Amino acid sequence: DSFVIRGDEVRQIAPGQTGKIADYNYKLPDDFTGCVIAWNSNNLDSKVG
Amino acid sequence: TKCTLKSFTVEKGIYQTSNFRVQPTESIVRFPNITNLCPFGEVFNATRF
Amino acid sequence: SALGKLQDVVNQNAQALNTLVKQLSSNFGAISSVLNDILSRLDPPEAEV
Amino acid sequence: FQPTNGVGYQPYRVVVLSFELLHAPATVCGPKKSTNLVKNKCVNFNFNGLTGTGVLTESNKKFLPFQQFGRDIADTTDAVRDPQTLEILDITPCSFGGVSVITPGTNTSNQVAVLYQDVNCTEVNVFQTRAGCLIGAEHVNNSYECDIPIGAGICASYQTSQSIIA
Amino acid sequence: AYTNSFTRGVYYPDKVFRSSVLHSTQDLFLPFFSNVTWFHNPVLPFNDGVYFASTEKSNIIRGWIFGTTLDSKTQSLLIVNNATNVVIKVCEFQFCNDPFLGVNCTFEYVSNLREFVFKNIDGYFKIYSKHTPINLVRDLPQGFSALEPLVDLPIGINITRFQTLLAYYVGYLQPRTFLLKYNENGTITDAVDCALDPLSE
Ligand SMILES: *[C@@H]1O[C@H](CO)[C@@H](O)[C@H](O)[C@H]1NC(C)=O
Ligand SMILES: *[C@@H]1O[C@H](CO)[C@@H](O)[C@H](O)[C@H]1NC(C)=O
Ligand SMILES: *[C@@H]1O[C@H](CO)[C@@H](O)[C@H](O)[C@H]1NC(C)=O
Ligand SMILES: *[C@@H]1O[C@H](CO)[C@@H](O)[C@H](O)[C@H]1NC(C)=O
Ligand SMILES: *[C@@H]1O[C@H](CO)[C@@H](O)[C@H](O)[C@H]1NC(C)=O
Ligand SMILES: *[C@@H]1O[C@H](CO)[C@@H](O)[C@H](O)[C@H]1NC(C)=O
Ligand SMILES: *[C@@H]1O[C@H](CO)[C@@H](O)[C@H](O)[C@H]1NC(C)=O
């Protein structure tokens, strides 16, 4: 499952987490089995405007 | 009885298999009388600002 | 007191039950002896523990 | 401020509400309204600080003006004071009990009777015994040797066209 | 001066009803047959709660001050019964050296032998009280009586010292275990200090 968030919200991508992203955007199960990988993409997803 | 004893055949006798429990039909919430409203009137409705 | 033995038997059993019931008031290391409070107060990841 | 000003120059009143939470006892909460209460029915209830499940009934006790929650001998909630109405309500936990299945051996037949232990037959060829409510058992007057014990002097068995009798 | 606190200082530890029950509970109580200071407006410590008692024939004692410095440097509880009106305030009052009466506020409320128990636990200031008639001058009466709760201030101000505002008696609570006897009517009729003597143990 691929997507993009802001850094402060990276913590929310984990089982048993709450907040905007966890509650309304992407929710993992409490017994989630697997890996979460996150990396900065400022060079690619940011624009001067 | 067949499943609770883990067999397809049951000998003569009396066995306990489960528990009958009446479920709550609805919910009730009780709190004291609402008093002492915060004086937001004195703020939003002030004659001079 | 002549019938002590019989009475004694009764007494012992009662105490047992009482003790058992009193065990419902012990936290066993949890934060509260009341299951409902733990369910309503903590998030599932720690309420499960 | 002149009344003929455009909106950008007209006066606006502003109120900024800040909500501060310190390590000190909280003193500003929101309404947390309540509802009506019903008696003689199994309810899941939440009084002032306590929660539970049971039937609320008119009580016989005399609580003091400052007492809220009752307590039995074995540290169990027994009665409560309704926060709005100054009436004391006894909390009787909702009826429950084991469901025993009286059966002759499946080898002989597949007909069964059901004993709900320690309940009236209203809350479920019906027999009301001191052991509970028995269903599927034909109550006879003639006495016989006990075969399948039920309790309180009542025993059930499969007898003659054939049926279960207690 | 000093006096014996025979069996006084027992207060309902909660708002829970119990009938014909012997209950064991550990909390801050006045030890039986301990020393209580007897006075005829000195400032006293408030270590872990104070039991206060007064015998009155002309309503001399009027109120109390609680706080830490009581010199307009930090909030301080002021409780005064002006002859018809009970008033409780927690303003940073500037007190006199001897604040006697003529012979930043975060809360404000306005409404023979008298016993009170003041204690401060987890930011809550519990005030229990009890009144009774008496015919005695030179000492406390011997006997048993329980103190009901009257006020539970959510003040949150931590107290270290306090002073009276006008003979009275002051005792200091200790963390002991007690056995309380609740009769059929929910009231405490007797108590046993679980560390007083071998028989009580
Ligand atoms: C609470 O309010 C109801 C009406 O809203 C009233 O009937 C009742 O007497 C009030 N109770 C108290 C203790 O004031
Ligand atoms: C101000 O007064 C109006 C009545 O004209 C009322 O509707 C409103 O609720 C008041 N404001 C506040 C904050 O209570
Ligand atoms: C079942 O009943 C038959 C009679 O039809 C009998 O021969 C057999 O032994 C019985 N088996 C058991 C296990 O009781
Ligand atoms: C069952 O019914 C009898 C009388 O019909 C009544 O006295 C008894 O209280 C009932 N059982 C319960 C649990 O209320
Ligand atoms: C059993 O006898 C009683 C009287 O003692 C009678 O009322 C009842 O109907 C009888 N029942 C049967 C099944 O014979
Ligand atoms: C009270 O003080 C006296 C001396 O001031 C002392 O002898 C006595 O033991 C004290 N009382 C208690 C209960 O310790
Ligand atoms: C308990 O209260 C009842 C009435 O509320 C009263 O009749 C009874 O005398 C009281 N018990 C005692 C021991 O005084």
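Chain C residue numbers are taken from Swiss-Prot; in order, the displayed residues are 943-991.
Just so it is clear, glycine is given a Cβ too, placed from its N, Cα and C backbone atoms.
For reference, Swiss-Prot has these:
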- C:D950 to N: In strain: Delta/B.1.617.2, Mu/B.1.621 (VARIANT)
- C:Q954 to H: In strain: Omicron/BA.1, Omicron/BA.2, Omicron/BA.2.12.1, Omicron/BA.2.75, Omicron/BA.4, Omicron/BA.5, Omicron/BQ.1.1, Omicron/XBB.1.5, Omicron/EG.5.1 (VARIANT)
- C:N969 to K: In strain: Omicron/BA.1, Omicron/BA.2, Omicron/BA.2.12.1, Omicron/BA.2.75, Omicron/BA.4, Omicron/BA.5, Omicron/BQ.1.1, Omicron/XBB.1.5, Omicron/EG.5.1 (VARIANT)
- C:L981 to F: In strain: Omicron/BA.1 (VARIANT)
- C:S982 to A: In strain: Alpha/B.1.1.7 (VARIANT)
Ask   = Is there any among the variant positions C:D950, C:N969, C:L981, C:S982 whose Cβ is under 8 Å from chain E, and which ones, in sequence order?
value = none
Ask   = Considering only the variant positions C:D950, C:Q954, C:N969, which residue has the minimal Cα-Cα separation from C:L981 (variant position)?
value = C:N969
Key: Cβ neighbours of C:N969 (variant position) where a neighbour is any other Cβ within 10 Å   = 10
Ask   = Between the variant positions C:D950, C:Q954, C:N969, which lies closest to C:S982 (variant position), Cα to Cα?
value = C:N969
Task = May I ask you to pick out the variant positions among C:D950, C:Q954, C:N969, C:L981 with a CB closer than 8 angstroms to chain D's CB atoms, ordered by sequence, or 'none' if no residue qualifies?
result = none
Inquiry  = Between C:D950 (variant position) and C:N969 (variant position), how many Å separate their Cα atoms?
reply    = 31
Task = Determine the Cβ neighbour count for C:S982 (variant position): the number of other Cβ atoms within 10 Å of its Cβ.
result = 11
Ask   = For C:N969 (variant position) and C:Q954 (variant position), what Cα-Cα distance in Å is obtained after rounding to a whole number?
value = 25
Note = Note: in the chain of C:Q954 (variant position), residues six or more apart in sequence with C-beta under 8 angstroms of its C-beta are none
Ask   = Does DSSP give C:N969 (variant position) helix, strand or coil?
value = coil
Query = For C:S982 (variant position), which DSSP three-state class applies?
reply = helix
